[PDB]
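Participant: This is the structure I want to talk about, given as structure tokens.
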Amino acid sequence: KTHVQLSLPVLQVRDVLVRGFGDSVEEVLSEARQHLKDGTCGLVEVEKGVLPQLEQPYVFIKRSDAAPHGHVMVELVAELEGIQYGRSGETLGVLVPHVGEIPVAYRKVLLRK
Ligand SMILES: Cc1cc2ccccc2cc1O
């Protein structure tokens, strides 16, 4: 299937133990997809002061369309030193590894793989 319904744990940036997916745009998009597939991916909602507390390159989920079954359709866009790889809609948040941190909510998405 081109898309997958996921419920992502929403984490507070100060709880996150592993603050990115790796060291290159291609690596972080790769790792993000593997963590999504394995159910070990979290979401941090972007506010003032969040991104400087996480590691570049960043992996964003962005709204890909204007919401089947409660799930917003999203796709992955990476960012390194102010350059984005992909073009999409509004940021829903930044993806990070999940290693058992307690979430504040769950965000239902329909993810383009
Ligand atoms: C991102 C992503 C998620 C998946 C979930 C279930 C099965 C396959 C998947 C492949 C993917 O690239």
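Note that chain A carries Swiss-Prot numbering, so the residues on display, from first to last, are 11-76, 79-125.
Recorded method is X-ray crystallography, 1.6 Å.
Backbone N, Cα and C atoms are what each Cβ position is placed from, and that goes for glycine too.
For the natural variant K47 to R, the note given in Swiss-Prot is In strain: Omicron/XBB.1.5, Omicron/EG.5.1.
Distances, neighbours, how buried they are, the whole picture for these features please.
Facilitator: Here the Cβ of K47 (variant position) has 12 other Cβ atoms within 10 Å, regardless of which shown protein chain they belong to. In the three-state DSSP assignment, the secondary structure recorded for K47 (variant position) is helix.
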Participant: Can you give me the CA-CA distance across the unmodelled stretch from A76 to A79? There are 2 residues absent, and I want it in whole angstrom.
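Facilitator: Both gap-flanking Cα atoms are 7 Å from one another.
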